[PDB]
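A short write-up of the structure that comes next.
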Amino acid sequence: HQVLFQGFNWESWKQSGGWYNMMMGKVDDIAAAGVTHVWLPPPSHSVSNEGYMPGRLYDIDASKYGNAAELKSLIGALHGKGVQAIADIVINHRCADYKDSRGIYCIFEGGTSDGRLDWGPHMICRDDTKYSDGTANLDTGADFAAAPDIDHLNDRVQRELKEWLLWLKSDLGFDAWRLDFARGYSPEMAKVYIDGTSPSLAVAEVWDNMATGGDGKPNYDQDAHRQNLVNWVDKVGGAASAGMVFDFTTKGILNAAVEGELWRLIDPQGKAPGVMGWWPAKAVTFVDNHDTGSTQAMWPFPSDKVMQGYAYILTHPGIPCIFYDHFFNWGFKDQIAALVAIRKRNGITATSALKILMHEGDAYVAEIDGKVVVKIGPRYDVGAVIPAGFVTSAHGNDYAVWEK
Ligand SMILES: CC1[C@@H](O)[C@H](O)[C@@H](O)[C@@H](N[C@H]2[C@H](O)[C@@H](O)[C@@H](O[C@H]3[C@H](O)[C@@H](O)CO[C@@H]3CO)O[C@@H]2C)[C@@H]1O
Ligand SMILES: CC1[C@@H](O)[C@H](O)[C@@H](O)[C@@H](N[C@H]2[C@H](O)[C@@H](O)[C@@H](O[C@H]3[C@H](O)[C@@H](O)CO[C@@H]3CO)O[C@@H]2C)[C@@H]1O
Ligand SMILES: [Ca+2]
Ligand SMILES: [Ca+2]
Ligand SMILES: [Ca+2]
Ligand SMILES: [Ca+2]
């Protein structure tokens, strides 16, 4: 049984009294809902309030979310309920606190007395010409315009980041990682950190644009998109790695599918159209996150159909991730918990078998492990497609789930 929960949103840094402190009162409900892992925000000092422009990595007390003590208390509370903690790891880029003789901000500060993480321009990708000194390797991935991109091919960088990552586990209690902007560096470099820090899991954010057609909707055939994702997993070590990816393919397709086009939810070979259909053990599914939804709303799930999104991911193969807002702010707590309960009760996991029974525009019906049936869509009656012996267990707006 594995179910993730993103425990923060884009406004979390503003929480009066601190986000971690506030989260202490949410721990019990999260655990009671069947969540096994909670994804927490970047914990270190960051030039940006949300934490995605890290500077002094060891300086946890500088975070807007809370200090080391408050974070250790939250992780301990989670652990007390058998729930693991995932840290949002931002290492593609990093902000340098100090200026060098050239007057450029390329002298870094780890946040400790000694020289740990006290890098210089030699650790900045040579092609990030604004900050580099030209002695480094070329960026192994995409660039982040607002800050220096780190040269992960550098031996000291690899050595010290792994040391820092191990410290996050030993000193704070973190169990796993969420790799931010994984397109910023190669999967071979991500492999270095994953293999070297032994996380229970390492879910990477590998987000590529999804091809669309003349009508502005995504193309039905998204194989190229999920191919990129499976390729990343293969290069990170595949089944021999704790690494996995967020299923952005399923996110993109589902966004469009619920708008009267549920026929998009199956490929020509009868499998799920996203990563879930090719490598479910490595696909972390979701309805929305702090980027796609929340205040940024880069690619929001149709708001009136959010529960259809959860009926889908919480019953299907792959590892589902629940978004904080939908559970504690929107009124879907009970409905979401009921779906996770069905998942757990029936022993459904990431590799459970998926048999799609109907995939028409107004109705999608699927059977999982021959033990659970789920239906989403505006078409009310699908009774004719429900196998004998199944009885309705949970239902809501345009969704229903059956069990035996
Ligand atoms: C479990 C698993 C890994 O062991 C494998 O290394 C992955 O690459 C992926 N393997 C994928 C291919 O990466 C993908 O390209 C497609 O493979 C297709 C080809 O794309 C098509 O051109 C001809 O048929 C093949 C059927 O296997 O589905 C396979 C299941 C699979 O999830
Ligand atoms: C007699 C009967 C069957 O013919 C039907 O196929 C069942 O699924 C069930 N019908 C269920 C819906 O399948 C379920 O989704 C929810 O119905 C939902 C609608 O699906 C939703 O669009 C608006 O809210 C309703 C709640 O009242 O409860 C009903 C009792 C009903 O017992
Ligand atoms: Ca220092
Ligand atoms: Ca940069
Ligand atoms: Ca980003
Ligand atoms: Ca980069």
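Here chain A follows Swiss-Prot for its numbers: 25-428, in order, are the residues you see.
Any Cβ shown, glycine's included, is placed from N, Cα and C.
Noted in Swiss-Prot for the protein shown:
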- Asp204: active site, nucleophile (ACT_SITE)
- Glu229: active site, proton donor (ACT_SITE)
- 69-71, 76-77, 202-207, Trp231, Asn233, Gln251, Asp258, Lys295, 301-303, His314, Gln320, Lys399, 404-406, 416-422, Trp426: substrate binding site (BINDING)
- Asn116, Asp163, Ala166, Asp173, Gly208: Ca(2+) 1 binding site (BINDING)
- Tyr129 to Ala: Reduces affinity for starch granules 3-fold (MUTAGEN)
- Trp302 to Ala: Over 10-fold decrease in affinity for starch granules. Abolishes binding of starch granules and reduces activity towards starch granules by 99%; when associated with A-303 and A-404 (MUTAGEN)
- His314 to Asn: 10-fold decrease in activity (MUTAGEN)
- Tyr404 to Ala: Reduces affinity for starch granules 9-fold and reduces activity by 90%. Abolishes binding of starch granules and reduces activity towards starch granules by 99%; when associated with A-302 and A-303 (MUTAGEN)
Check: What other residues of the same chain, not counting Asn116, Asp163, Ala166, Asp173, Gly208, have a CB atom within 8 A of the CB centroid of the Ca(2+) 1 site?
Finding: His117, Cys149, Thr164, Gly165, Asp167, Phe168, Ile174, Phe205, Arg207, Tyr209
Margin query: Between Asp163 (Ca(2+) 1 binding site) and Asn421 (substrate binding site), how many Å separate their Cα atoms?
Written below: 47
Notebook entry, point to check: Do any of the recorded positions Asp163, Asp173, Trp302, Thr416, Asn421 touch ligand 6, in the sense that the CB is under 6 Å from one of its atoms?
Noted result: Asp163, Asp173
Next item on the list: Check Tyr129 (mutagenesis position) against DSSP and tell me helix, strand or coil, would you?
Entry: strand
Item checked: Where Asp173 (Ca(2+) 1 binding site) falls in three-state DSSP terms -> strand
Next item on the list: Report the recorded positions (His69, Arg202, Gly208, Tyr404) that meet this criterion: Cβ distance to the nearest atom of ligand 1 under 6 Å. Use sequence order and write none if nothing qualifies.
Entry: none
Notebook entry, point to check: Around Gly208 (Ca(2+) 1 binding site), how many other CB atoms lie within 10 A of its CB?
Noted result: 25
Notebook entry, point to check: Near ligand 4, which of the recorded positions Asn116, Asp173, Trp302 have CB less than 6 Å from any of its atoms?
Noted result: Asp173
Note to self: Spatial neighbours of the residue listed as 'active site, nucleophile' among the recorded positions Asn116, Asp173, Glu229, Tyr404, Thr416, defined as Cα within 10 A: which are they?
What the structure shows: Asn116, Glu229
Item checked: Conformational class of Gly208 (Ca(2+) 1 binding site) under the three-state DSSP mapping -> helix
Checklist line | Fewest other Cβ within 10 angstroms of its own Cβ, chosen from the mutagenesis positions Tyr129, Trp302, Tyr404 | finding: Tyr404
Item checked: Intrachain C-beta neighbours of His69 (substrate binding site), sequence separation six or more, cut-off 8 angstroms -> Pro78, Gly79, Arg80, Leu81, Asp83, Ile84, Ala86, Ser87, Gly135
